[PDB]
Amino acid sequence: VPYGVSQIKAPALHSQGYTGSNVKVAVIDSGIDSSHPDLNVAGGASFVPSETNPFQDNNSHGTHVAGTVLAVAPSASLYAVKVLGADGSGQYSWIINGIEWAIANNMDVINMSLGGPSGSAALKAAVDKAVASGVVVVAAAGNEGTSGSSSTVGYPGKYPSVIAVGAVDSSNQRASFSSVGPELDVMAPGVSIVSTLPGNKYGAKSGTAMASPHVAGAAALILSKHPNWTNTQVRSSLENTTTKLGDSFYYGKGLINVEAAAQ
Amino acid sequence: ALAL
């Protein structure tokens, strides 16, 4: 479909018969516009006290993100976890609740196209708990740019249990905005990602929010092929089979290769 | 936490 799908080598798996079928992916974002003809939202929950409906995306964020998961893993079961409000901001508690819901709800993949500058013990316990449970936890690295020799990587992405996804363009080049550091795991396409928008729309968005779902989507592709495989197995598969870009501080392991990861 |  869109360039980022080809880039990650997704199509090669679609042809072979691997589309993410029977994989449960939670999008912990501003909701998903379930009304979108293309989007099949299987369920969800809201943790935003003022925004009761998970299936309503007042931002556009969550709908775009969900769209990306679906283009990579078209047969995957999408779950909308509303943690962010119309403004794009959310409480750490709302987020924790969203992680907890995903665990309790037997999610296979968590997508967190979100990040903050500071962490919490409650945050780390939650993410680490998702991992202990067998969930593949995906998060954007952040859009912090550089800070000399300092890690720019936001939370929950900073955490080792969480796959930290940075951004590349269609030329395999690091996006200027892309958070850097030892904590950066993988690179996925995040420059001008054309996806689903609320109210039967499509539009381009840039950021690590865009890169993350490509990995969340890639993870669902591997689980469709290897149903038996642990989160640990999925993650290793992804990280170990990458297209090596520059330095690890900037690129991590490089670009994901869904085709090589699926063996 | 903010949208990425």
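Here chain A follows Swiss-Prot, giving residues 111-178, 188-382 in order.
Placed from the backbone N, Cα and C atoms, the Cβ positions cover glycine too.
Same-chain residues at least 6 positions away in sequence with a Cβ under 8 Å from that of A:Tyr128 (variant position) are, in sequence order, A:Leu340, A:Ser343, A:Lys344, A:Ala381. A:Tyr128 to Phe appears in Swiss-Prot as a natural variant; the accompanying note says: In strain: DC-4.
Taken residue by residue with DSSP, A:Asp139 (active site, charge relay system) is part of a strand. Around A:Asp139 (active site, charge relay system), the C-beta neighbours below 8 angstroms that are at least 6 residues distant in the chain are A:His171, A:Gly172, A:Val175, A:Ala176, A:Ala199, A:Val200, A:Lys201, A:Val202, A:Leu203, A:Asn230, A:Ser232, A:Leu233. Among the features that Swiss-Prot reports, active site, charge relay system is placed at A:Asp139 (among others), with the record citing experimental evidence.
Look at Swiss-Prot and you will find A:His171 (among others) tagged as active site, charge relay system. In three-state terms derived from DSSP, A:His171 (active site, charge relay system) belongs to a helical segment.
Sequence-distant neighbours of A:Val281 (Ca(2+) 2 binding site) (same chain, six or more apart, CB under 8 Å from its CB) are A:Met231, A:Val246, A:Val256, A:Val257, A:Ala258, A:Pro275, listed in sequence order. Among the features that Swiss-Prot reports, Ca(2+) 2 binding site is placed at A:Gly276, A:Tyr278, A:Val281.
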Practice task
Take the Cβ of A:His171 (active site, charge relay system) and count every other Cβ within 10 Å, whichever protein chain it belongs to.
Solution key: 26
Handout entry: Which same-chain residues, if any, lie at least 6 apart from A:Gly276 (Ca(2+) 2 binding site) yet have Cβ under 8 Å of it
Key = A:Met231, A:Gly234, A:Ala258, A:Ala259, A:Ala260, A:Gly261, A:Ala283, A:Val284, A:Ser298, A:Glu302
Problem - Cβ-based proximity (under 8 Å) of the recorded positions A:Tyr128, A:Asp139, A:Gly276, A:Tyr278, A:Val281 to chain B, or none - result: A:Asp139
Handout entry: Count of other CB atoms lying within 10 Å of the CB belonging to A:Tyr278 (Ca(2+) 2 binding site)
Key = 20
